[PDB]
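*Asks:* Encoded as structure tokens, here's the structure I'll be asking about.
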Amino acid sequence: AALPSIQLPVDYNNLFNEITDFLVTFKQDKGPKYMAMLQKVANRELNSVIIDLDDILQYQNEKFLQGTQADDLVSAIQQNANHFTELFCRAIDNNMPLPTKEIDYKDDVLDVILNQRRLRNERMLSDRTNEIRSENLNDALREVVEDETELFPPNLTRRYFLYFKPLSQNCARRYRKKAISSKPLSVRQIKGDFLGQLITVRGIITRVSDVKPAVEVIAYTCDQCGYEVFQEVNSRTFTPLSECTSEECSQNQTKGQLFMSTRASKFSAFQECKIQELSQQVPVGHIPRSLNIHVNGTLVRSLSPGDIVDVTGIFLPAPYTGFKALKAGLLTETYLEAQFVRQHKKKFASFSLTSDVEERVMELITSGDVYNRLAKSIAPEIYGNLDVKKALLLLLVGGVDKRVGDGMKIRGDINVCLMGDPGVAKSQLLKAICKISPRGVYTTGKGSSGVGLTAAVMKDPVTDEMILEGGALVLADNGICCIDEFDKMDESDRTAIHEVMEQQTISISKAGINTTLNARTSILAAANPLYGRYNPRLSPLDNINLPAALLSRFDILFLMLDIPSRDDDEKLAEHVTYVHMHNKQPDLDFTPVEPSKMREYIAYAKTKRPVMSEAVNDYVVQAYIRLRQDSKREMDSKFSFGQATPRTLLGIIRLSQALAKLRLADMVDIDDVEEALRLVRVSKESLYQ
Amino acid sequence: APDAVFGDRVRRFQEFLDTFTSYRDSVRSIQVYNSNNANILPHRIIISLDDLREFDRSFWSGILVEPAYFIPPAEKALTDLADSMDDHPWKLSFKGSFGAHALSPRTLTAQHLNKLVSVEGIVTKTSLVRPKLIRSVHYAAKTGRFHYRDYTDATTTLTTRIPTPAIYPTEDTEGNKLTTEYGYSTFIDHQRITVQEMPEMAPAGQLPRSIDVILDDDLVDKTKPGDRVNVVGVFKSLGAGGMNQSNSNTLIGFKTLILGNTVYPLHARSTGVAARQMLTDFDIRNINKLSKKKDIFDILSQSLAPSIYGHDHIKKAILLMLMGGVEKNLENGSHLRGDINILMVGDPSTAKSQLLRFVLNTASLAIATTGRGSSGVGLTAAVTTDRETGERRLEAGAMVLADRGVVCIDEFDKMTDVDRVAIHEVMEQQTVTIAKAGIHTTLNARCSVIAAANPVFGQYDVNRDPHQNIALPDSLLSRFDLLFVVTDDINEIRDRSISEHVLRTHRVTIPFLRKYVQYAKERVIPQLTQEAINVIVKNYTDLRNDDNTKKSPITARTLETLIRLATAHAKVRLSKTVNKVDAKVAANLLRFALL
DNA sequence: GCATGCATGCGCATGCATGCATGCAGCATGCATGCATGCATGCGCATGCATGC
DNA sequence: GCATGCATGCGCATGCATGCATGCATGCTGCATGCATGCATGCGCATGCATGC
Ligand SMILES: Nc1ncnc2c1ncn2[C@@H]1O[C@H](COP(=O)(O)OP(=O)(O)O)[C@@H](O)[C@H]1O
Ligand SMILES: Nc1ncnc2c1ncn2[C@@H]1O[C@H](COP(=O)(O)OP(=O)(O)O)[C@@H](O)[C@H]1O
Ligand SMILES: [Mg+2]
Ligand SMILES: [Mg+2]
Ligand SMILES: [Zn+2]
């Protein structure tokens, strides 16, 4: 016959019973974990349920090792993930405890509507039972009551979202399994054999769309009968209903006109993002490809452009949308439905103290010498350059931003510029700093220009609205923007950088655009002298192509010259050639700290806001007066990159604040200002040899 | 129902497989590999039309002229043999001589329809690889049963069939609802490509011709746009050319295309497809033997461009660039270069372009550029385009295509600053960064460079220092590993000798050189030794602290150049470590180039 | 043996299933157009770079 | 160092593939009607047999 049947080794009643047992029994190495979660959900303090597969595997192994039988729930969820969502939902709806907190005037409207619906359900059931008993015509009575009565289905009474997260490599390796769901893949490797599975992808996010409401079930009302009609929607488009379909109106002769009611309708928060391959994944001589990710529920706003992540999701098909004339059979398009997100580098804003992080931070503090230990760990493969490394670390930490009132604003971010002879490894330091920062961006001259910086006007595919896509300067907001070949740029880019360093904004007034952007970012630039090597026979301002003011606006301006010396060349050559023989640095009495711990400590330090006392203020004013007196005579001799100005004092203050923050203190001390002045002085020793 | 002709043809092809016993063991080997390694190999083999020609001329002509009647029998016979040997159906591929059936898109006409052809050309545009639904699986909640359906279309079989357009089932035979099981359904990959006439064969000034090719399953992503390709398949027509119904319009005809079964990439000059040669045991023995001699470097050097007189050190440098060093990746994410670059400044009749063209002809992957020939987006791939799906994409440039290869530039001094800044990043960081409206990416550009330049005054002058004669930025020269200066001074004996040499021409072979280079670059990766460490350290110190006037500056790039040259020489030696001799050779070459 | 009344077979009208076509009027459908949208193209202007004086 | 031509991105005007619906005239096909034919029956009459007589 048409539509024959087939046999599979899959029984769903067994899996439902196993799901119930796991949901009511699991113990974390206090009552059941998920029962406590469900109680918190019932009391209206939780919106999302996360199901960890490690718990399922542990439950299975616990059942096995003591003899009894058990089914492989993990693999069933992995290979057919889209079906188990509703199984888990139905199991959970059968065990949710009653709310121990009353509903008051400070709850969400959704909760009020759900509670009203449940009360209405109970009232209808009781009315039906009373009428049936009064008829005079108890399992049978409840069964007949269930048969003749409508209700609100479970999906219209839920208030939570359910997600899965994959099997970690550690658990599978300890239990001797192969965690397929958490083996990262590139978009290239994901073929049609993986459809319907729960898989993980590694990539970098390139685009994200604004959150909008996606309708799941529409609601209508009939004034004729008083029923509520619900219309499921799972397509990109739908046809609204016209006339009532309830039993009363269906059975009568005069039907009522349905009216749409947005408040009873079921909506979802929807986003769509694009993910692109990493360079190391692309084959030789090819161009990277992309992929589509769908995000729904409470997982929205968890992805921003420029993030390198590992997304988890169920790989599902979609209808074909190409040209009609090129369709050969039942072709489909693919997308990923997101279930879990992890980042390769944690943001500072999301910081939080806890036992695990606190122990590591305390160990680092106890080890002593935090300043130099952090400074020497930046690009350890580069010999020497300790002072520039201290300045770079301070740029990583930053100062304190001050709100003066009346709308005024003082920056707290520190800008640094490196300028030296060829072959001094400026680019290596630029790239290493860009890699350490959580929101770092790297640019080189002519490659990025015009709208590559700033932003441009384009149209969203998902939504039908116009938007602005940020460039290099907007992508590194609240981060570090690294610029190579600083002296070879065009005037417009120089003006944009000028404004960004000035006041952390970019103003654009062109055809179709009149707006102001936010550019709260730090600048790290590199440049070369105008004639290749530095010429000590010329004025400092004649060796560089940049305007003097632009140089003046840098807190630290480093000069790095290459004077041959038979001694230091030996050490540099030894370091480099050792680094090439092995893969590590040669020093053995010092151990470098890995990037994650540095990021953790900087995140902890960034929460401080040290204040300035009076004696330190006296010291600062005296130092400023002395330095300003000294600088004028030097600049009159045409031997200064620039005369000292109040920006120098502001830079000293910012550097002192940064050092105080590094020390994890609420007050500033004299030694911090001493170190700041020491750095600002040593910045120019190359010019006095 | 069964057909007698089909069975007779199946029996004949089984006899063919019986007489020749290479394909049987090929199938056995594929099955053995797939069993042992569980990666899974596709079930396919390749047959030679020549052997079929000696065996049965009638069957040969049938496959050539009537593939729709003779090939399915052969595939069934092969599948039967495969199923009989072992403790998906199998497919076939064709090679050998196609005779008059080897054509190009221009010379493919309506008289070749329904026959097996082999076409050559250039890939112009591919398509997105999509899945195709073949079998769906469902579930009924009220009964606990699983159902399924099969789907087919006109391009999955060579012979015409009566359509059976089955619908997608949402209900049961009794009215119950159904649930889709995406994990238990089946999907197959699908792609469509376009092939055009080669730029080096099409007539000049004339618009080109092209043909579409459809691929399925295991031949889905075997080429990229811009490749030279050879596709063997069946030239077939489909549908009705406006015949069904009235369809008053008569302009359109029958839709036609090729149902491909074999795709072969071809290597050419100045293209992105690299040359590879299969290495036999005789070749390996001879190479490993020649590795043991002491003048092996000299022999390999004198073989390069033997029609040119002298320039021995430049030949050595070109060999070193061909072999190359080793690149290093640290755990933190740092990268250390391993390529070698060469520059040549010389007089206007010194055979610079001859050596450049030799390198273009002998390197497995090389692209030829000239000073003002390519500029702007033509070098870094900085051009953007977009699909008809809406998205914007990039397309490779000269240096992006030549990743892991070499690039030849002629008239180097004729470039500008806009492209010199661009090539700085390529020559040191070996990456290309693009930031345009709607694109932010980074492309790998790990390639080596060899270039030739002219002196400022037309001829090299010894009365002035090199800075006035080269006139190129110092930062740019620092990125070139070796710089050579060649001058022609009139000398009676030298002129005589070069005269008899040029007259001789006008009245180790390269393939063995290519095999040698391929094996050396693939197999051996040496390590640094303390002896070479001391030698290189001493030489770098001496060079950095000497008063001699050089042709190029001295930095840490020179130390890294010394290491790279030593490692490349060791690579030539086939040794797994660097000795003192390799370091000394590197130092000697660097000193000769500098002084 | 002789005369009558009833079954019985012959002869004549008549109704009814079968099975073919034919003019016509109704009904689903292909067709001419009516139009929206998203993409590419060619067409100048503002300008950053290279060249000559 | 100053003035000039050139080629490279912004700022657009404008034509053209795709894809969907809508009034209408077209062409086909079921259908009511015309009809011929061969088989079955409802029935009356002329013959032969049975029953007295
Ligand atoms: N102090 C140093 N220590 C180690 N390596 C160095 C040092 N200085 C230069 N190098 C090497 O020389 C090269 C310099 O190139 P790059 O990083 O572009 O710097 P720059 O742009 O200043 O020349 C790098 O590959 C680096 O490995
Ligand atoms: N050293 C040499 N040995 C053999 N032939 C040479 C040599 N130098 C020049 N020639 C001849 O002179 C011509 C020089 O052409 P080309 O390679 O363009 O020189 P260049 O690029 O220096 O002008 C070649 O055709 C070559 O045959
Ligand atoms: Mg650099
Ligand atoms: Mg030449
Ligand atoms: Zn109603």
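The numbers used for chain A are those of Swiss-Prot, and the residues that appear cover 3-31, 59-166, 178-729, in sequence.
Header entry for method reads electron microscopy, 3.0 Å.
Even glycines carry a Cβ here, placed using N, Cα and C.
Feature table excerpt (Swiss-Prot):
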- A:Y423, A:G463, A:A465, A:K466, A:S467, A:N568: ATP 1 binding site (BINDING)
- A:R593, A:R687: ATP 2 binding site (BINDING)
- A:410-617: domain 'MCM' (DOMAIN)
- A:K466 to A: Loss of MCM2-7 complex helicase activity (MUTAGEN)
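Looking at the shown structure, can you explain where the listed features end up?
*Replies:* In the three-state DSSP classification, A:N568 (ATP 1 binding site) falls within coil. Within the same chain, residues at least 6 positions away in sequence whose Cβ sits under 8 Å from that of A:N568 (ATP 1 binding site) are A:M459, A:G460, A:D461, A:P462, A:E525, A:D527.
In sequence order, A:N455, A:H538, A:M541, A:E542, A:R687 make up the list of same-chain residues 6 or more apart from A:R593 (ATP 2 binding site) whose Cβ falls under 8 Å from its Cβ. DSSP assigns A:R593 (ATP 2 binding site) to coil, not to a helix or a strand.
The Cβ of A:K466 (mutagenesis position) has 24 other Cβ atoms within 10 Å, all protein chains considered.
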*Asks:* So which binding-site residues out of A:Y423, A:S467, A:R593, A:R687 are up against ligand 1, CB under 6 A?
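*Replies:* By the Cβ criterion, which requires under 6 Å to ligand 1, the hits are A:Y423, A:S467.
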*Asks:* With a CB cutoff of 8 A to chain B, go through the binding-site residues A:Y423, A:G463, A:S467, A:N568, A:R593, A:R687 and name the hits, or write none.
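*Replies:* Of A:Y423, A:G463, A:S467, A:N568, A:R593, A:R687, the entries that lie near chain B are A:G463, A:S467, A:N568.
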*Asks:* Who sits close to A:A465 (ATP 1 binding site): which same-chain residues at least 6 apart have their Cβ under 8 Å from its Cβ?
*Replies:* A:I422, A:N425
*Asks:* Over all pairs in A:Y423, A:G463, A:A465, A:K466, A:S467, A:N568, the listed ATP 1 binding residues, work out the largest Cα-Cα distance in Å.
*Replies:* 20
*Asks:* How big is the gap, in Å, between the Cα of A:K466 (mutagenesis position) and that of A:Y423 (ATP 1 binding site), rounded to a whole number?
*Replies:* 12
*Asks:* Considering only the binding-site residues A:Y423, A:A465, A:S467, A:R593, which possess a Cβ situated under 6 angstroms from at least one atom of ligand 3?
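*Replies:* Among the binding-site residues listed, those whose Cβ sits under 6 Å from ligand 3 are A:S467.
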*Asks:* Using all protein chains in view, find how many other C-beta atoms are within 10 Å of the C-beta of A:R687 (ATP 2 binding site).
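*Replies:* Other Cβ atoms within 10 Å of A:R687 (ATP 2 binding site): 13.
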